[PDB]
Amino acid sequence: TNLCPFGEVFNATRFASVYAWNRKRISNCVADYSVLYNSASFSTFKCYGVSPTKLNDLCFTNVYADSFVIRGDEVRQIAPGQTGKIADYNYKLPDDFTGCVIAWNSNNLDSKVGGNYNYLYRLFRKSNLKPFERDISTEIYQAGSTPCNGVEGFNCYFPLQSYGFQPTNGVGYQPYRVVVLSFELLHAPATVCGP
Amino acid sequence: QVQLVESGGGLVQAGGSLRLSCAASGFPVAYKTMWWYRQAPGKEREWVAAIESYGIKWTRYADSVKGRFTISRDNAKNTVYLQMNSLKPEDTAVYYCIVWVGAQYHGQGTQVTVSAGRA
């Protein structure tokens, strides 16, 4: 075994948009979760169904790291049984979720003067996302009874919008880098453990 | 085949009033987020106001302009308005409106100069 690539997902230069969140599969390595939980550089480190303290004592078959960027007021939606445009149309956590949600402020990294327009989000959808689903289509949403014919107009709108993170925004509109850890137990040798 | 040009700038005095208009073309400004930025000669480009694509509270303003500015969304004319009231000679600059629909779309800008004194 060797070290787990935690610095690759937590310290990446550019994170993914919430509508197109990335996933990093971590296997065949020893992981030290205590240094992540006790670093104080994370304003939110909330685990569901597992203790963050004694998280090192457990072994799992696979660990998934989902990373993206939302705004300040939307971090509370990265929780099980939560609702909102992020949880409904962008990233849904299951009701029986087992893992940890990690979110820290990244205004000094993800906001430009005049606005950083790289981070997007979904605004409309015909039906809510199932847990861990991921929508990518840029199809013009039909909000009315008239079809759209692939053209934006009345009741037909482009379903994606940008956050436009600029530094002097209020905290509720500043960028927040979010990492969601999922632990998997399978009929297979537990490949990731603690020190 | 998509653009937006702003108008309504010009000269005004003291606690005057001005109506900017970000006339959008080629797309419906209904569930879009418009930003208002301003640029005074030499200094940094400052964010002024913003109206969001969704939200219970869809209006956003900076601390320097809060209470005096109001950003509206005319759907019949397919344009976005910015109501600047009780002006001050400290907030005169070039005003821009930016939107994102697939890519960043810029306005050319408009000149707003408010004055003070006697004449």
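For chain A, we keep the numbers from Swiss-Prot: what you see runs 333-527, in order.
So this one's X-ray crystallography, 2.6 Å, going by the header.
Just so it is clear, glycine is given a Cβ too, placed from its N, Cα and C backbone atoms.
What Swiss-Prot records for this protein:
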DOMAIN    A:334-527  domain 'BetaCoV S1-CTD'
VARIANT   A:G339 to D  In strain: Omicron/BA.1, Omicron/BA.2, Omicron/BA.2.12.1, Omicron/BA.4, Omicron/BA.5, Omicron/BQ.1.1
VARIANT   A:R346 to K  In strain: Mu/B.1.621
VARIANT   A:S371 to L  In strain: Omicron/BA.1
VARIANT   A:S371 to F  In strain: Omicron/BA.2, Omicron/BA.2.12.1, Omicron/BA.2.75, Omicron/BA.4, Omicron/BA.5, Omicron/BQ.1.1, Omicron/XBB.1.5, Omicron/EG.5.1
VARIANT   A:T376 to A  In strain: Omicron/BA.2, Omicron/BA.2.12.1, Omicron/BA.4, Omicron/BA.5, Omicron/BQ.1.1, Omicron/XBB.1.5, Omicron/EG.5.1
VARIANT   A:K417 to T  In strain: Gamma/P.1
VARIANT   A:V445 to P  In strain: Omicron/XBB.1.5, Omicron/EG.5.1
VARIANT   A:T478 to K  In strain: Delta/B.1.617.2, Omicron/BA.1, Omicron/BA.2, Omicron/BA.2.12.1, Omicron/BA.2.75, Omicron/BA.4, Omicron/BA.5, Omicron/BQ.1.1, Omicron/XBB.1.5, Omicron/EG.5.1
MUTAGEN   A:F490 to L  Increased resistance to neutralizing antibodies and human covalescent sera neutralization
VARIANT   A:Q493 to R  In strain: Omicron/BA.1, Omicron/BA.2, Omicron/BA.2.12.1
VARIANT   A:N501 to T  In strain: 19B/501T
VARIANT   A:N501 to Y  In strain: Alpha/B.1.1.7, Beta/B.1.351, Gamma/P.1, Theta/P.3, Mu/B.1.621, 19B/501Y, Omicron/BA.1, Omicron/BA.2, Omicron/BA.2.12.1, Omicron/BA.2.75, Omicron/BA.4, Omicron/BA.5, Omicron/BQ.1.1, Omicron/XBB.1.5, Omicron/EG.5.1; May enhance affinity to human ACE2 receptor
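Known features from Swiss-Prot, placed on the structure.
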{"residue": "A:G339", "record": "variant position", "Cβ contacts under 8 Å, 6 or more apart": "none"}
{"residue": "A:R346", "record": "variant position", "Cβ contacts under 8 Å, 6 or more apart": "A:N450"}
{"residue": "A:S371", "record": "variant position", "Cβ contacts under 8 Å, 6 or more apart": "none"}
{"residue": "A:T376", "record": "variant position", "Cβ contacts under 8 Å, 6 or more apart": "A:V407, A:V433, A:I434, A:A435, A:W436"}
{"residue": "A:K417", "record": "variant position", "Cβ contacts under 8 Å, 6 or more apart": "A:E406, A:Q409, A:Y453, A:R454, A:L455"}
{"residue": "A:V445", "record": "variant position", "Cβ contacts under 8 Å, 6 or more apart": "A:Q498, A:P499"}
{"residue": "A:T478", "record": "variant position", "Cβ contacts under 8 Å, 6 or more apart": "A:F486, A:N487, A:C488"}
{"residue": "A:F490", "record": "mutagenesis position", "Cβ contacts under 8 Å, 6 or more apart": "A:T470, A:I472, A:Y473, A:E484"}
{"residue": "A:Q493", "record": "variant position", "Cβ contacts under 8 Å, 6 or more apart": "A:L452, A:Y453, A:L455"}
{"residue": "A:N501", "record": "variant position", "Cβ contacts under 8 Å, 6 or more apart": "A:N439, A:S443"}
Under a three-state reduction of DSSP output, how is A:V445 (variant position) classified: helix, strand, or coil?
coil
Cβ within less than 8 Å of a chain B Cβ is the test here; which of the variant positions A:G339, A:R346, A:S371, A:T376, A:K417, A:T478 meet it?
A:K417
Per DSSP, three-state class assigned to A:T478 (variant position):
coil
